[PDB]
Amino acid sequence: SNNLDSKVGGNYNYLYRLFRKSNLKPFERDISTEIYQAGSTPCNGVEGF
Amino acid sequence: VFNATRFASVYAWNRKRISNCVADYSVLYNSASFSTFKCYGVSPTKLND
């Protein structure tokens, strides 16, 4: 759909889920935006290391 | 590799070969020291398996 939804300056309206706590189940949908913890520390709030 | 007193200049980036050894991450990945540690085709948790 290059000529129907791709922008010269970049179309950034489309998102994929790069991080999640676990392997997602068949036909299940994940709306969450909770910050993923890659480090061993807990990570409260909007951002962290 | 990681705790050298001086590193190379990037115009002269060194190449250290590694062999006949065990690659334990437990004092590397679990540390706070690395500001960005990313593996692009394997999970960092699986580097022991």
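Per Swiss-Prot, chain B residues shown: 341-389, in order.
Yeah, the Cβs are placed from backbone N, Cα and C, and that goes for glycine too.
Here Swiss-Prot notes a mutagenesis experiment, B:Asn343 to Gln, with the remark: Reduced viral infectivity. B:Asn343 (mutagenesis position) counts 5 other C-beta atoms within 10 Å of its own C-beta, drawing on all protein chains shown.
Among the sequence features in Swiss-Prot, the natural variant B:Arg346 to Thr is noted as follows: In strain: Omicron/BQ.1.1, Omicron/XBB.1.5, Omicron/EG.5.1. In this structure, B:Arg346 (variant position) belongs to neither helix nor strand by DSSP; it is coil.
Using a 10 Å Cβ-Cβ cutoff, B:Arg346 (variant position) registers 5 neighbours. What Swiss-Prot says about the natural variant B:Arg346 to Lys is this: In strain: Mu/B.1.621.
Around B:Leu368 (variant position), taking its Cβ as the centre, 15 other Cβ atoms fall within 10 Å, counting all chains. For the naturally occurring variant B:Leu368 to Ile, Swiss-Prot gives the following note: In strain: Omicron/XBB.1.5, Omicron/EG.5.1.
For B:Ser371 (variant position), applying a Cβ distance below 8 Å and a minimum sequence separation of six or more within one chain yields no residues. Recorded in Swiss-Prot as a natural variant, B:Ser371 to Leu carries the remark: In strain: Omicron/BA.1.
In the three-state DSSP assignment, the secondary structure recorded for B:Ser371 (variant position) is coil. Annotation of the natural variant B:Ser371 to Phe in Swiss-Prot: In strain: Omicron/BA.2, Omicron/BA.2.12.1, Omicron/BA.2.75, Omicron/BA.4, Omicron/BA.5, Omicron/BQ.1.1, Omicron/XBB.1.5, Omicron/EG.5.1.
Quoted from Swiss-Prot, the note attached to the natural variant B:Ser373 to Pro states: In strain: Omicron/BA.1, Omicron/BA.2, Omicron/BA.2.12.1, Omicron/BA.2.75, Omicron/BA.4, Omicron/BA.5, Omicron/BQ.1.1, Omicron/XBB.1.5, Omicron/EG.5.1. With a cut-off of 8 Å between CB atoms and residues at least 6 apart in sequence, the same chain places nothing near B:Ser373 (variant position).
A natural variant is reported in Swiss-Prot for this position, B:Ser375 to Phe, and the note states: In strain: Omicron/BA.1, Omicron/BA.2, Omicron/BA.2.12.1, Omicron/BA.2.75, Omicron/BA.4, Omicron/BA.5, Omicron/BQ.1.1, Omicron/XBB.1.5, Omicron/EG.5.1. The Cβ of B:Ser375 (variant position) has no same-chain neighbour under 8 Å that is 6 or more residues away in sequence.
The natural variant B:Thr376 to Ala is recorded by Swiss-Prot, whose note states: In strain: Omicron/BA.2, Omicron/BA.2.12.1, Omicron/BA.4, Omicron/BA.5, Omicron/BQ.1.1, Omicron/XBB.1.5, Omicron/EG.5.1. When Cβ atoms from all protein chains are considered, those within 10 Å of B:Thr376 (variant position) total 4, not counting its own.
Comparing Cα positions, B:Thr376 (variant position) lies closest to B:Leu368 out of the recorded positions B:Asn343, B:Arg346, B:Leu368. Secondary structure at B:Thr376 (variant position), as computed by DSSP, is coil. Annotated pair B:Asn343 (mutagenesis position) and B:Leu368 (variant position), C-alpha to C-alpha distance, rounded: 11 Å.
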